[PDB]
Every structure is written in structure tokens, then in C-alpha cells.
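Notes follow once the structure below has been shown.
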Amino acid sequence: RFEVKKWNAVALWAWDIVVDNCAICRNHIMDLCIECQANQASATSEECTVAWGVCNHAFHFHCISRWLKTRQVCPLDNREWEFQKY
Amino acid sequence: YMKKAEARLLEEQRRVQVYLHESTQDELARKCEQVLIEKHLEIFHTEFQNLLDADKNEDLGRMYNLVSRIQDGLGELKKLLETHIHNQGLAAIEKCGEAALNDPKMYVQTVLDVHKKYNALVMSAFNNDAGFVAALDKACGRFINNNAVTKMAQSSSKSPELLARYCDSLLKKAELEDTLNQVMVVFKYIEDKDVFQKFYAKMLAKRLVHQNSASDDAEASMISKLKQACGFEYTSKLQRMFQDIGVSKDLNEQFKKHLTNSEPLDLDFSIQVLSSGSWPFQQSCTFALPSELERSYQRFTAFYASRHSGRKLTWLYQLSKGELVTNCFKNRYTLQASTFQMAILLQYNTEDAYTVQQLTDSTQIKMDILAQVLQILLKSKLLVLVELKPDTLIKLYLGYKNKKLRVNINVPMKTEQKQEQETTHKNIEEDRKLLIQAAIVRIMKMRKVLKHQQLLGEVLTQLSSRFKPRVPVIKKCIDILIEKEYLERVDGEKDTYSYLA
Amino acid sequence: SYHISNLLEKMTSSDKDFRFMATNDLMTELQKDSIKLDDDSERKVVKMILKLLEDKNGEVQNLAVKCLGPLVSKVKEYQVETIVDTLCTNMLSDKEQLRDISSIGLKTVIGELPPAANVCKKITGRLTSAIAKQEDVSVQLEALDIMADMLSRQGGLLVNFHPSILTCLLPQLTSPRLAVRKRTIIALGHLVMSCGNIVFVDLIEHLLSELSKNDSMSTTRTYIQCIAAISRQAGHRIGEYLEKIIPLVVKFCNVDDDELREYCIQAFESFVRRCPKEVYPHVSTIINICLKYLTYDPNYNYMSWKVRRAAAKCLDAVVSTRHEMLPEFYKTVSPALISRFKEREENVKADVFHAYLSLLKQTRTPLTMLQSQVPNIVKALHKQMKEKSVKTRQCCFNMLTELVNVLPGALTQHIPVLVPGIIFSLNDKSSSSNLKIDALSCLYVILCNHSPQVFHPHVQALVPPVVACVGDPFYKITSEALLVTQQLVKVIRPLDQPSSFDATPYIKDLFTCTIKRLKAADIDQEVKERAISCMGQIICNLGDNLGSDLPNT
Ligand SMILES: [Zn+2]
Ligand SMILES: [Zn+2]
Ligand SMILES: [Zn+2]
């Protein structure tokens, strides 16, 4: 018989606007890109990861990389985009 | 003979000033210096090596004073001193053996003692000459980034990792300022600063989450030193975590004042809510919450959903700890354990014998993690039954005793350290590739058409303050950028690239 | 005019890459030979840099901070004033990022100023008011750091503001935050480096008056630390006040507080080291206090170790600088240290060992007193040589080596009790490479400075461990083993003296262990040279008893 006295837990918070999936492409964030999954395996498919921003928004690295070639704004909030994690 | 030569030179100066003409002074001094010094430089160099071998600072200072009169006579001394310092550093590192591969204190103290000794020698005897300082700097930079320890690890990135681990050991739970300053002096000679930055950030996050720091003043001083040495983005990244800690403290206070106007909870509850993009932690494995803890879970989830609308919380159960108090034993013991341990002890709350397969089904923990935590429990004499199988029988051991009422069982598992080190090294390599790609893209955006060698030179110039890139990696990044439709090879004029919109 | 206009057009391109590259190109142009004689471009460039200091991207902000350096060297003196004003007024802002980036930029600007008077005057005027404001702590700390940086270099330019600097600094030695006190102490030392005589006496008199009244325990420690720092930093200027300073510290030494005693002994050490001439009358009382508090341990009988460390370090400092004190040194200091070789704390033991090593180094009549004290040293070392700590045994071996180097024949009657310890350290799995090398060096020094007769009974015990050490995988051990083996060959059969010792049974072992190193072709150069020398000595001394191996050798 053991009794619990005190508990110290750690939690992380993320935006719930998107249901655990990319916003630019309608795919699960742990899966591959549309272009990556459509194309044959290559060096580009090796470097497919998840990129976070200062606004705590999560997209595929390739998705936001393609989005940034024309616009300099996060898709979900109108502020400028800055990479902070991979 | 050195003292004899100095005395003779003084006597000659006295003679020429007292009973000769003024026009003879320069020529007589030149001839005397020639005859007395320049003809014995071969002997002087061997004596210099011998005096360096057996520490004799006064003789070295006298010889520096003597040879400084001869034009271009100090170069050989500088080269010999640089070689001697390099050899001494290599020998000092080599004598520590294999133990220095997993002992940051020994490695850093050896380097620091060598540097202190030869800095003192340069300042005291050579009058802080620029060339001798440069020789000491080159020798230190040569033997810090390549030595016996780095050969064992087959990578020059072991030194920054050891330095960061030494800093973490220093800052964990008056003379600390001096050793921090000395460490920052060592940091200047390191070429792979990104490895140090990554390791320091990870260990600072671990320190902040678990609340084990010697003092906040030491952390502030180290942050100030990093401001002075590193850039401005890194310190901002650290300040983000420092701000999240305060936000979590305020939220804890608000939750505590909220619990008064409701039914109080049985246990003492504290939480650290952190942003998912500013901390190095990953998602936890599958885990079924113990039956005594859903109350706090639901209450805090409701409170957070009330105060913040569009956010969702993910719970890291591998970084959570707590207290278990036991009463069905010889005497009243209170023990500190992780959430996994608390879950896998309270499974047999009234039972006495389980099969690890049943324990796996009840706790929903994977194979390796459960095996490691069970081994840790068994080694603690708290539980009794080396290899384990799914049909192994493990039973609670009654009547165990310890010399102290307060016992902790949250000892780290051996494999996690090595796995974490490998993971962060791989992450560092991937980040290096990404920054090289970004630099190439930006340079091509600025200059529409540029050659190969100029591109490489500008890339190394831009990335020099963090690490020294390898040219094959730059070619690989260029090739992967060509495929991704970022830049294209122009027809004709081979080995030339142009930016493509 | 066109390149600069294009650069400033790009520096607001709404794309981070363009701004970064434009700022980098501007920085490269600034460090080059390009000059902008036009006074219309300078204002625009300065404003653009000061606005990019607040950019939304970290890289651009960092590059702008770095660009603030070369800008001041190639811009008229009017714009430097507005740059400094903008930075100083930004340090007082509510935004934390702006304050931090402005502090970094202001330190960078100060760094580039040649060792100028007007800008330093403005900076000092702003920072005095910044330090004076005690409402917030972060601004205080940043201002204190910048003031220390600005006083370390260019300190001699701002002579007129020294009264104001002292007046603003002095009240901060009482603030509830210890970081403020430490920064104030650093700034005060830097100020003492470049100051007039009036302010120095003002500071010393204020410190003495504040120490004369014991308002709080916390502040007294700060004042003692400040006095120690001032003494350590200035030196000669504080010597005239020791006659009044020392009795206060002596009175404070007797207070029952562990932290206070350590600071007092450190102040004593600083006085002993930095100013030698004015401490002559007080060496006796300093030594007596150090001896009294060297054995301070209330909760044990055969944080109280910090005072012991401080006392031993102060004794080391006293011994290492006074050469005329040697008779009374050997009269009183040496027995206490010898009796304290048995300290139960490793660090204090190491520091007392270092102190007695410094005494031995200074010893180079004192020799007769050292010879009389030798038996106690040997009796103390015999117990320490069997400890399980590598550092203690290393200290013992080093001190024996130094003692033999000072007195050539000091260990004639104690070889029977000293050889077993060396042997035990030689063949022990817990020993490290450094311990074995130190033991071999001690053995070599002992053998080189004594008559061969005293080692004859112990050759049978000394040969096997040395032969084993010759075959060690580590070459650094092998070199020292061969060096010891050469002297062992000299001892076993002397050539200039008659000996009745039989050297026959030990010839084969030495020859076999040396020949293998001699014919290696892949070992390090040092081992090759040592093997050649050792084999030459073997042939010279005992080459008559070798068989058919001589032609091949
Ligand atoms: Zn996507
Ligand atoms: Zn992809
Ligand atoms: Zn966003």
C-alpha cells in the first residue's frame, strides 16, 4: 500500500486550430508531404521534417519552404514568419 | 655567459659615453652586440629548448632581453615556444587516459592548467609580446580541437560537449565566477561552437524544468558572458525559456488561489506549462494514467481551457516526478519516484505478484522502457524477482529497510545518456545542412549570377563564426537545391549558377 | 551615391534575406576604403541602422549591432552624440529586448573608441542617474557593467566626474541584491586604477567609518570584501592605511561566523602579497591568527573547511614572499603543518602540502633545522602513503622529491620505511599514469642522491616492479622506467667504488627488459633514445657477465 503525497508534472501547449495535421496540405503532420509522397524516394525525401515558428505554428518543412517563395507571412496569422525549431 | 654579456654591454656603453666621441656610439654598440650575441644563436636556441624543458623563467627573460637586440632574431624562439606548448598540451591530455572521455572536469582542468602556466610565462618573461601571444593562441587552438580524447570519439566535437557538461556540473545543485571566466576563455579556441550551444541549451532546459540550480545569479552571469561572446539570437532563445518559467509560476499561483473556492485536492499539485516550439523536449510514449491522478488532470485541463481557448495540452510523463509514502513495511518511509515508477508500483497496491506481460498490459508501457525501469527498481532492493522475459515472475519484497527515511529511486538509466548524445549530434548535423542551404539561397537571391568559388568563399565567410563547413557538403547542398527548383545551371560557361524565381 | 541608395532601398524590402544581405554589404563597405563624403547619406544610414536595431528577425538585429562598431570610426562627431543618446534612452525603455540590444550596442560603441572625451562624458552623465535609481535592478546591473567597461579603458579621460562616480557608487554597497554589490566592487576597483588622491582618501575613510560601526552582519562582509579587492587591485596606495585597517580586521576575526573569518583571512593574504613593505610589523599577528584558525574544526575530534583553506593559503603566501623569516619559520610554522598533514579533507590537505612545498622551495642555518625536522616529515608521510587517494600520494611523492633536491642526503636512515610505500604505489591497479610517473621520478631522484650501500638490501624488492614498469603499454611510463633502470644498473655495480654486493642474479632481467625496447622499430623516439642509453650503461657496467648477446647488441 502506497499513497501519493505530491505530484510535479510537465506539459506542453500547442495551437488546437489544426487537428494534428498540416494546414497548407491536408496530411498528418507525422506523414510526408504531398509532393514527397507522390514522388519517388530521393535526397529530398530524407530531409522531410516538421518546422516550428515563433508563433508556435507547426507545418511541414517543405510546405512552408514552398509557401515562403512568394509570401513572407504565416498562413494562420498575418505576422511575419521566423524559424525557431526543426 | 648571458650575465657576462649584459655586464660587458653596460661597461661598453659607459666607456663610449665617458671618454670617446659621440659618433662612435652606434657603430660600437652594433659591433659589440654582433660579436657577443649574433655569433652564438645556435647555442642560444638549444639553451632555449633546455630552459623550456626545466622551468627557469629568469633565464628565459634574460635571453629574451639579449636576443631582442638582434634584428629578426626572435622568430626561432617564437616557433620553438609554439611547438613546445603544443607538445606539452598533447602530453598532458594523453596522460589522463580513457577516463577523460567521460569526465569533463579532468579534461577542462588539464587544458586550463596548461593555458594558465604558459600565459603566466608569456606575460612575466616575454613582456607580453604580440608574437608570443599569437604563438600561444595557435598552440592552444591546435591542441584543444585535436587530441587523444577526440581520436577515441572519432570526432572533433567531443571537446565542446565536454565543456558544456562541465558547465552544467558547475551550475547544478565565490570561486564559481573565476572558473566560469576561465571556461569562457577556453571557449574562444573552439571551432565548433554550435555543438556547445546546443548542449548548453539542452542541459539548461533540463535544469529549469526540474528546478535544480545552485543560484539564479550564476545563471544570470553565465547568460551575460554568452551575450558577450556569442551573438544575440542564442541569448534570445534562452530568454524565451526563462520567460516561460515565470509564466508557469504565475499560472501556478492563479491555480492555487482558484482551488480555495472549490473542493481541495488530496495531493499537492504543481505544473510547468511550456511552449512546444521553444523547448527541446519530444512527445511522451504511450501511457495509461494511474487511477489516483485523473482528478488533478481533469481539474487543470478545465482550468486551462477556461483561461485559454484555442490551445491544447500534451503531457510529458517521462519528465514528471512525485512522492510516494509507504506504510505496509517495517517503518514509515517516503520515497521520490517518477510517474512511470509510481504507476508500476501502485499496480500491485494490494496484490503481491505480477507477470511483466500483465504489468505491460496494465501500464501500457513499451518493452525497453519498462524493462529498464524494472531493472532500476530491482537494483534498489525495493522489488525482488541478468535477463528478462515476458513470462518472468516479479513479486514485491516485504520488510526492506534503509538507513534513511527519505530515499530516492529516480536514478538515470545508463543507455539514455548515450542515446541522447547520439540524437543531438545527428540533429546538429541536420541543422548544419539546413543553414548551409539557407545561406546559399540568400546569397543567390542577393547576387543573381555568381561563380562556384565565389559562392564557396562567401558561404564560409558567412558561416565562419559558428562552424567550418566542409566543401563536399556545400556541393551536396548545391545539388539538392538544383533539384528543388531554386537555382539552375546556365548553358555554357560551365561551373556557374544563376538564381531562379 | 548610387550603391548606397540601392542598399538603403533594399534594407526595407519586407524580405529578411534582402535586408540581411544589404546590411552585410554595408558593413563590408564600411570596413573597406569606401568613404561617404556626402552628409545626406550619413544621417539616413544612421537612422536606418538605429531602426533595424528593432527588427523582427534576430539575424538582422545581430548584424546591425555588429555594424554599430565600424560606423563610429567613419562618421562625423555630431552623429555619435545622437547614437549614444538613442542607445542610452533605449536602455530605460519598458521593452526588454530593446534594453538588452541597446546595452550590447553601447558596449560595442565604447569598445571602438580610441584610448572621445565628450561621448564618454555624456555616457557617464546618463549612467550616474541610471545607477542612482534603485527602483529596478536590471537597469542598475546593466549600468554598472557598462560603467566598469568604460572605466577599465578610457578611465583617465574623465577625471572631472570621479567625485560623482564615487558618490553614486558608494551607497550601492548596501543594496539587498548581492549582484549589485559585486558589480559595485568591480567598478570601485576600476575607479581606483585611475583616480586622484582626494577621492582615494574619501573612499578609504568612508570604508573605515562604515566598518567602525557594525550596523549589520551582511554589510560588514561586503566592506571586508571591498577592502580586500581594493588592496588586491591598487597595492602601493593602500599601504599607508594598514596601521588602522589591520586592527579592525583582527577584531572581526574573533566573531563566531564562518563566512566572516574567511574574508578576513583573505584580506590578510591580500595585504601580505600586494604590499610587502608596510606589512612588516604585522607578520607576527597574521601568522598567529593563521596558525590559530588552521586547526579549526568544532564538530570533529581526532562549512568549517573554508576557513582552514584560507588559513593555509595565507600561510603559503606569507612563507613564499619573506626570505628573512626562515629561522622563525622553521621554529613555529613547520611543526604545525607537519602535524596537519593528517587533515581529513582532501582540498585542505592539498593546500597545506602546497604551503610546505613553498617553504621547501624558499629554503634554498635553515638546512640544519630542516635536517632536524626530517624524521617528523618521514613519520607523517609513512601514514599518508598508504591512503586510497591518488592526489594525496602524488603530493607525498612530489614533496619527497623536492626535499631530496634541497637536501642531497636527507633520507639516509629512512629508506627501509620509505621503499615499501614507493613499491606499493608502483604495482597497484587503482594507480593512474601520473601517480606511477611521479613514483618513478621520486625513486630516480632518491637513487641519484644517496650512497649505493643503503640500497643493497632493497634491490631484491626494487627490481621486479621496475622491470614490470618497463613493459607497460603506455610509453610515458616506459621512458621513466628505463631512466630508473639505468641508475639501478649504476647502483648495483659501482665502478669508482668497491662493493661486495653480488649483481649476478639481476643481470638477466634487466637485459631482457631492455633489449625488447631496443629492438622495436615502431615505438616513440623518446623510448628509443632511453633504451639506447640504458643498454649502453648496462654494457659499460655489467658487460662482462653477459653471454653471447653482446655481438648482437
Ligand atoms: Zn504539409
Ligand atoms: Zn516533404
Ligand atoms: Zn503562425
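Note that chain A is numbered according to Swiss-Prot, with residues 21-106 shown in order.
We read in the header that electron microscopy, 2.7 Å was used to get this structure.
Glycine residues also receive a Cβ, built from the backbone N, Cα and C atoms like all the rest.
Taken straight from Swiss-Prot:
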type	residues	note
BINDING	A:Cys42, A:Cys45, A:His80, A:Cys83	Zn(2+) 1 binding site
BINDING	A:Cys53, A:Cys56, A:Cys68, A:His82	Zn(2+) 2 binding site
BINDING	A:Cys75, A:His77, A:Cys94, A:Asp97	Zn(2+) 3 binding site
MUTAGEN	A:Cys53 to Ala	Strong reduction in ligase activity; when associated with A-56
MUTAGEN	A:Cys56 to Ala	Strong reduction in ligase activity; when associated with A-53
MUTAGEN	A:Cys75 to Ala	Strong reduction in ligase activity; when associated with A-77
MUTAGEN	A:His77 to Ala	Strong reduction in ligase activity; when associated with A-75
MUTAGEN	A:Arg91 to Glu	Impairs UBE2R2 activation by neddylated Cul2-RING(FEM1C) complex
Residues among the binding-site residues A:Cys68, A:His82, A:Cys83 that border ligand 2 - Cβ under 6 angstroms, in sequence order: A:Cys68, A:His82
Closest of A:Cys53, A:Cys56, A:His82 to A:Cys45 (Zn(2+) 1 binding site), Cα positions, recorded positions only: A:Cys53
Fewest Cβ neighbours within 10 Å, where candidates are the recorded positions A:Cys42, A:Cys56, A:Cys75: A:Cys75
Fewest other C-beta atoms within 10 angstroms, as judged across A:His77, A:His80, A:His82, A:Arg91, which are the recorded positions: A:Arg91
C-alpha spacing of A:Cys68 (Zn(2+) 2 binding site) relative to A:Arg91 (mutagenesis position), in angstrom: 21
Cβ packing number for A:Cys94 (Zn(2+) 3 binding site), 10 Å threshold: 20
C-alpha spacing of A:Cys83 (Zn(2+) 1 binding site) relative to A:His77 (mutagenesis position), in angstrom: 13
Shell of the Zn(2+) 2 site beyond A:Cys53, A:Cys56, A:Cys68, A:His82, same chain only (C-beta within 8 angstroms of their C-beta centre): A:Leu52, A:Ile54, A:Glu55, A:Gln57, A:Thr64, A:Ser65, A:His80, A:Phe81, A:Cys83
Least buried by Cβ count (within 10 Å) of the binding-site residues A:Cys45, A:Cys68, A:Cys83: A:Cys68
Which listed residue (A:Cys53, A:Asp97) has most other Cβ within 10 Å, given these are recorded positions: A:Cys53
Cα-to-Cα gap, A:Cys75 (mutagenesis position) vs A:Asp97 (Zn(2+) 3 binding site), nearest whole Å: 8
Residue from A:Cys53, A:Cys56, A:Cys68 whose C-alpha is spatially nearest that of A:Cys83 (Zn(2+) 1 binding site), among the recorded positions: A:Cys53
Listed recorded positions among A:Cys42, A:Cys53, A:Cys56, A:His80 whose Cα sits within 10 Å of A:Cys68 (Zn(2+) 2 binding site): A:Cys53, A:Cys56, A:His80
